[PDB]
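Engineer: Here it is, the structure, as structure tokens.
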Amino acid sequence: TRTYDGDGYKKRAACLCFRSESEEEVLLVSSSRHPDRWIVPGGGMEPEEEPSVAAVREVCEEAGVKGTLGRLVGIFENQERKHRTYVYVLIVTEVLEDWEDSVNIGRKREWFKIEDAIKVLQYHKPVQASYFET
Ligand SMILES: O=P(O)(O)O[C@H]1[C@@H](OP(=O)(O)O)[C@H](OP(=O)(O)O)[C@@H](OP(=O)(O)OP(=O)(O)O)[C@H](OP(=O)(O)O)[C@H]1OP(=O)(O)O
Ligand SMILES: [Cl-]
Ligand SMILES: [Cl-]
Ligand SMILES: [Mg+2]
Ligand SMILES: [Mg+2]
Ligand SMILES: [Mg+2]
């Protein structure tokens, strides 16, 4: 069930899934519709679901990782697609071999240096590139 803010923006949560507390390498996943493109894992908040809980759930489903939830980075809008995403830091401590989206849609995952994550997100996902600005 999709959920919405009072202005009709779809509510989403996502994590920047870092390898370590150094925050030098981040895990991106393939686009579901265009698997040659990379995205930051994330998705819709469920009814009454805390954003931090949604963020951790979506990372598990899409990227097959678990770890230590860190700070809220910020709340980011995509004006064209009308969605508003809470973005958290997650320090990955568990990498699972088989995960929901690998089994169901063959979703891929890959580690990127921050500068390279920004580069591959810029063309189709410039708001997700902007998650790393600070
Ligand atoms: O363009 P499309 O129809 O292929 O899908 C878009 C996006 O559509 P939009 O731009 O109209 O919002 C989906 O949102 P909706 O239309 O379902 O509300 C979104 O689901 P999401 O918010 O993450 O929600 P969850 O399913 O994770 O909860 C999905 O991400 P994937 O999860 O990776 O499939 C995106 O694909 P892409 O980013 O290319 O992978
Ligand atoms: Cl790191
Ligand atoms: Cl976006
Ligand atoms: Mg998603
Ligand atoms: Mg999802
Ligand atoms: Mg979802």
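Numbers in chain A come straight from Swiss-Prot, and the residues shown are 9-142, in order.
Determined via X-ray crystallography, 1.4 Å.
Cβ from N, Cα, C; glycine included.
Pulled these features from Swiss-Prot for this protein:
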| type | residues | note |
| --- | --- | --- |
| BINDING | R10, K18, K19, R20, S39, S40, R41, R89, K90, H91, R115, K133 | substrate binding site |
| DOMAIN | 17-142 | domain 'Nudix hydrolase' |
| BINDING | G50, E70 | Mg(2+) 1 binding site |
| MUTAGEN | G52 to A or V | Loss of diphosphoinositol polyphosphate phosphohydrolase activity |
| ACT_SITE | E69 | active site, proton acceptor |
| MUTAGEN | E70 to A | Loss of endopolyphosphatase activity |
| MUTAGEN | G78 to A | No effect on diphosphoinositol polyphosphate phosphohydrolase activity |
| MUTAGEN | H91 to L | Induces a strong decrease in Ap6A and [PP]-InsP4 hydrolysis, while it only weakly affects PP-InsP5 hydrolysis |
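A description of the local structural setting of each listed feature is requested, covering burial, neighbours and distances.
Structural biologist: For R115 (substrate binding site), the count of additional Cβ atoms within 10 Å of its Cβ stands at 21 [all protein chains shown]. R115 (substrate binding site) falls within neither a helix nor a strand when secondary structure is assigned with DSSP, and so counts as coil.
In the three-state DSSP scheme, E70 (mutagenesis position) falls into the helix class.
For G52 (mutagenesis position), applying a Cβ distance below 8 Å and a minimum sequence separation of six or more within one chain yields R10, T11, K18, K19, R20, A62, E66.
Sequence-distant contacts (6 or more apart, same chain, Cβ under 8 Å) of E69 (active site, proton acceptor) comprise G51, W107, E108, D109.
Non-local contacts of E70 (mutagenesis position) by the CB criterion (under 8 A, 6+ apart in sequence, same chain) comprise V37, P49, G50, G51, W107, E108, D109, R115.
Look at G78 (mutagenesis position): DSSP puts it in a strand. Remark: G78 (mutagenesis position) has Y96, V97, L98, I99 as non-local neighbours, by Cβ distance under 8 Å and separation of at least 6 in sequence.
For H91 (mutagenesis position), the count of additional Cβ atoms within 10 Å of its Cβ stands at 20 [all protein chains shown].
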Engineer: Please list, in sequence order, those recorded positions from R10, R41, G52, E69, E70 with the Cβ less than 6 Å from ligand 5.
Structural biologist: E69, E70
Engineer: List those of the recorded positions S39, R41, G50, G78 whose Cβ lies under 6 Å from any atom of ligand 6, in sequence order, or write none if there are none.
Structural biologist: none
Engineer: In the structure shown, with every protein chain counted, which of the binding-site residues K19, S39, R41, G50, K90 has the densest set of Cβ atoms within 10 angstroms of its Cβ?
Structural biologist: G50
